[PDB]
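Below is one structure, written out as structure tokens; the observations come after it.
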Amino acid sequence: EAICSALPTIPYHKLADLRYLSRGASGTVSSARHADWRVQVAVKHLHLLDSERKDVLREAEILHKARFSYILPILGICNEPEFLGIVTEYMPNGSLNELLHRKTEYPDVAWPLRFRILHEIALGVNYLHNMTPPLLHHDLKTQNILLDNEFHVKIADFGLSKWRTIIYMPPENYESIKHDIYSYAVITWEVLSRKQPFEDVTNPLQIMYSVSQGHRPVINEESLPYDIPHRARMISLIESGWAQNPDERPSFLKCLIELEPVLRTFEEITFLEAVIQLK
Amino acid sequence: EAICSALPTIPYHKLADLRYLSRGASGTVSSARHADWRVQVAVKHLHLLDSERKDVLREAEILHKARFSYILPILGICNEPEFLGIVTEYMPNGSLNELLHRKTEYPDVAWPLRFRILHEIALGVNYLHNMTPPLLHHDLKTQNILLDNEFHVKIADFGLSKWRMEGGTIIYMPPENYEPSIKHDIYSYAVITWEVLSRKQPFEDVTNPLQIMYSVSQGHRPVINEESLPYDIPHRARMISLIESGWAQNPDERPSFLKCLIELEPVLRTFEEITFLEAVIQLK
Ligand SMILES: COCCNC(=O)c1ccc2c(c1)nc(-c1cnc(-c3ccc(Cl)cc3)[nH]1)n2CCOC
Ligand SMILES: COCCNC(=O)c1ccc2c(c1)nc(-c1cnc(-c3ccc(Cl)cc3)[nH]1)n2CCOC
Ligand SMILES: [Ca+2]
């Protein structure tokens, strides 16, 4: 039959210890504990308009329909006249952004884990592109790639997501199935370098202009050191992913076929050991 | 108004490297990779009657509706004239049963990990009991507690499960269910807890399963002495209390899962986070 799973509704009073965590353009994120299920959860609520209410409902429906191993799992919706929020699993280790840039907190991030994150991000986006109809993310950034208790990836933020900061935006989009792979390429560069794309650029309009002229985050010995595993191969993947001509950018299938033999070179235990080193 | 998510249908041909993994009373389990999704998967299938299709589709529907952090995630349903099967995430570490009893492979299983497993099983079952209407598992056993890459729990096998509106072991079955109840699962859980804490097969001495059933109806339980549960077991007294109330002869005396959670929460807080990762590395 047309087997359908319903998203549970969660009474606001069931969400005990509601406390602020972070705020983004998407909304405010708070932690809480479910009174009956006795688990820690996360809540994404608005900062009560008629259309801003449909936005939250659209995202919730997207998360519920796009369930998969690498997508942030939705636990239910809290829809009341007094409060509106999305309830998801709690991700204790935050975002990929924090992992790459909080360098005193995380001085070392072993290569196996960086490559694992890269593979999972790709698995997550590939799944969205393979849904019917294809779901396009259109807002991939390190800030919305979340990390669970053992540093596995959960993709989030489906606000700009369509059913078929600007440093991750392809140049043609300043004024398409090939958008996400562009963003993925920038992310890949960021993960392998632990540097902010276009560091010396003061103004975001200079970035937008340079990008439209074909400039891309710098690739040299200083940004991507020679000790990077599979360096040459990764540089090629990055460079094809952020290509100026969208048609020259690979699909996520191609991207995964290229990545698979790279991930096989890391022994399973090195992933575990990479994690145990972290704070 | 009502937000619905549909379970994907997976064409058989999309499952590459289909290879036998294990058998049980539940059916055959094979491993595979999804050709488009590029992930490894598990496939529970029969190994033709139309009578069996309703069973597989019933379980698929339950797994799809009972989605939660400690419930085995269903990825799709493979329903064709040639083949019928449930596609789920692959759990590389197998079952709690194999962890407890492969003693040469796993000489040590750290107390913190054991407690986290127990805590997660209870969280899973608790969630099932809090659904509207409540879902009752009715076939909990260590063989059905599956373990992911970091030894987190995923509850499987909802074949005998029911909404409150096949030859296997009977050791996890409450005695009132023998001859022709929201208190079934807790009894199973209590046996599971004893098994987890002792790494001993319940009713080890008794060879004939009928004898067990007699013994059990006559009030008997798995042995709670020093030989089975050493004195050096973290929170021994609090645990034995839980086990004993869990497998009471009178269903009314047995506690809810919510109650167990309330008891287990302080116990889990006594272990530092680092110990779980250490336990998983010790097992690799
Ligand atoms: C009080 O201390 C604040 C410091 N910040 C953190 O340590 C922290 C921890 C976890 C965070 C965190 C900060 N910010 C987020 C976060 C960012 N975006 C989300 C989110 C996105 C979409 C949805 Cl639907 C739900 C959550 N969570 N998460 C993950 C929440 O689990 C989902
Ligand atoms: C060739 O033999 C290799 C040795 N077998 C194993 O080590 C092994 C590994 C993992 C196993 C394994 C053996 N047996 C199972 C298993 C047992 N029951 C299930 C299962 C039950 C219900 C559903 Cl709906 C799906 C899977 N999987 N799993 C987990 C599969 O991921 C779900
Ligand atoms: Ca060993």
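Chain A is numbered as in Swiss-Prot, which gives 4-50, 55-171, 189-199, 207-310 for the residues shown.
Backbone N, Cα and C atoms are what each Cβ position is placed from, and that goes for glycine too.
Database features (Swiss-Prot):
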{"type": "ACT_SITE", "residues": "A:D146", "note": "active site, proton acceptor"}
{"type": "BINDING", "residues": "A:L24, A:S25, A:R26, A:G27, A:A28, A:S29, A:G30, A:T31, A:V32, A:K47", "note": "ATP binding site"}
{"type": "MUTAGEN", "residues": "A:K47 to M", "note": "Abolishes protein-kinase activity. Reduces FAS-mediated apoptosis"}
{"type": "MUTAGEN", "residues": "A:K47 to A", "note": "Abolishes protein-kinase activity without preventing ability to activate NF-kappa-B downstream of NOD2"}
{"type": "MUTAGEN", "residues": "A:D146 to N", "note": "Abolishes protein-kinase activity without preventing ability to activate NF-kappa-B downstream of NOD2"}
{"type": "MUTAGEN", "residues": "A:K209 to R", "note": "Decreased polyubiquitination"}
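Taking the C-alpha atom of A:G30 (ATP binding site) as reference, the shortest distance to any of the mutagenesis positions A:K47, A:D146, A:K209 belongs to A:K47.
Within the group of binding-site residues (A:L24, A:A28, A:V32), the Cβ with the highest number of other Cβ atoms inside 10 Å belongs to A:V32.
If you count neighbouring Cβ atoms within 10 Å for each of the recorded positions A:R26, A:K47, A:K209, the highest count belongs to A:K47. Within the set A:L24, A:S25, A:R26, A:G27, A:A28, A:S29, A:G30, A:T31, A:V32, A:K47 that the record links to ATP, no two Cα atoms are more than 14 Å apart, and one pair reaches that distance. According to DSSP, A:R26 (ATP binding site) sits within a strand segment. Note: the Cα of A:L24 (ATP binding site) and the Cα of A:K47 (mutagenesis position) are spaced 10 Å from each other. When Cα-Cα distances from A:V32 (ATP binding site) are compared across the mutagenesis positions A:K47, A:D146, A:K209, the shortest belongs to A:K47. Candidate recorded positions: A:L24, A:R26, A:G30, A:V32, A:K47. Those with a Cβ under 6 Å from ligand 1, in sequence order, are A:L24, A:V32, A:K47. A:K47 (mutagenesis position) sits 17 Å from A:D146 (mutagenesis position), taking the CA atoms of both as reference points. The Cβ of A:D146 (mutagenesis position) has A:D164, A:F165, A:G166, A:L167, A:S168 as same-chain neighbours under 8 Å, each 6 or more residues away in sequence.
Counting in whole angstrom, A:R26 (ATP binding site) lies 29 from A:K209 (mutagenesis position) by their C-alpha atoms.
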